[PDB]
Amino acid sequence: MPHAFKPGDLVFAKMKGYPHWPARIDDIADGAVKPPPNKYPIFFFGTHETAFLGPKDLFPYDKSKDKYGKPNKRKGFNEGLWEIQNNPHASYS
């Protein structure tokens, strides 16, 4: 059975006006800004951007990839597909 989300989990993450996007739950570095309560720091593959999202907008990657893991015209999306499949745990700093 599922646990709560944890750093390193792979997802597609949804935000308004954007397709379901390949992403991971990030750690918070010592000294870094902490997320709001009940939100997680989401790192978006390809764009390398970060947003704070709650579980309603996080779809586990294994279950969802068949629906959401197809090429998209949006900037960064296809690079992000490569990252989540091929090196989802690397430093992209």
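For all residues, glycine too, the Cβ spot is worked out from N, Cα and C.
Swiss-Prot gives this note for the published mutagenesis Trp21 to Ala: Loss of interaction with histone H3K36me2. Under 8 Å, Cβ to Cβ, and six or more positions away along its own chain, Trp21 (mutagenesis position) finds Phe12, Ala13, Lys14, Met15, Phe44, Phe45, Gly46, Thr47, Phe77, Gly80. DSSP classifies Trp21 (mutagenesis position) as strand under the three-state reduction.
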